[PDB]
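Single-structure report; data block below.
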There are 2 protein chains.
Amino acid sequence: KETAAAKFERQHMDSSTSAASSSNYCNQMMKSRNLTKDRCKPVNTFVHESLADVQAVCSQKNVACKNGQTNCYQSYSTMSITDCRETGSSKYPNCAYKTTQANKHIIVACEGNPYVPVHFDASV
Amino acid sequence: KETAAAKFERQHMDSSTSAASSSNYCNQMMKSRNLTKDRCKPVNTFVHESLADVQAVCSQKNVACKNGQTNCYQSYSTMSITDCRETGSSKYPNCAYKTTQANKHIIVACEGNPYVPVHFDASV
């Protein structure tokens, strides 16, 4: 069964780009991650920094997650992220996305042994 | 001297084809890619997606290489590859290959700075 730790890397990690490099990053990036498989996942954030630089956020500032649960942590440093949003107009099997490059702190939910990111909570 | 990745690119990149269109793709390719120069290489797989998308597996699912080395990576997406097997009848200077075509997940060894595919570990 795909694990929660691998799901996060599949949906949010991208260490080979320094940042989204063109307006098409999202449309392809999202599909290759199989995020358009059963339907337009509507919004998705990608991080272009090391898995370690990211797993390390799990030891950074502890913050309450948007769900009220307390396993979240916020990046001390800002990180290159690429934000991906379904456009009005985006429509399952033709899902379409606006790609925004940004540098901001991220919030991830952490769990298990290595302690690593299992859910992407938000960028600030 | 040919780089390990230029070599990877010569031994398995095949981006001009969606896939092998005949049982003779294999005999044709094995020879041109210089792999039958000193002996009949017995086994070898060609991948039919952009170099961009193979290099992209280098940020995909970390997996252990056949040798225990961990700089291997498994493709989130399945890919069309053509499998080439040395046939009985094949006799070095007359190498013959069985051509097998499928859509499967691939495993690459990655190395250096750009991080790129240098080794074909396996298809799943």
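By Swiss-Prot numbering, chain A shows 27-150, in order.
Keep in mind that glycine also has a Cβ here, set from the backbone N, Cα and C atoms.
Neighbour count (other Cβ atoms within 10 Å of the Cβ, all protein chains): 12 for A:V69 (substrate binding site). Annotation comment: Swiss-Prot describes A:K33, A:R36, A:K67, A:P68, A:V69, A:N70, A:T71, A:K92, A:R111 as substrate binding site.
According to Swiss-Prot, the experimentally introduced change A:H38 to A is described as follows: Loss of activity. Within 10 Å of the C-beta atom of A:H38 (mutagenesis position) sit 20 other C-beta atoms, taking all shown protein chains into account. In the three-state DSSP scheme, A:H38 (mutagenesis position) is classed as helix.
As annotated by Swiss-Prot, active site, proton acceptor applies to A:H38.
For A:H145 to A, Swiss-Prot lists a mutagenesis experiment annotated as follows: Loss of activity. Counted within 10 Å of its Cβ, the other Cβ atoms near A:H145 (mutagenesis position) come to 20, all protein chains included.
The annotation active site, proton donor is assigned in Swiss-Prot to A:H145.
A:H145 (mutagenesis position) has A:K33 as its nearest neighbour among the binding-site residues A:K33, A:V69, A:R111, going by CA to CA distance. A 10 Å radius around the C-alpha of A:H38 (mutagenesis position) takes in these binding-site residues out of A:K67, A:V69, A:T71, A:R111, in sequence order: A:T71.
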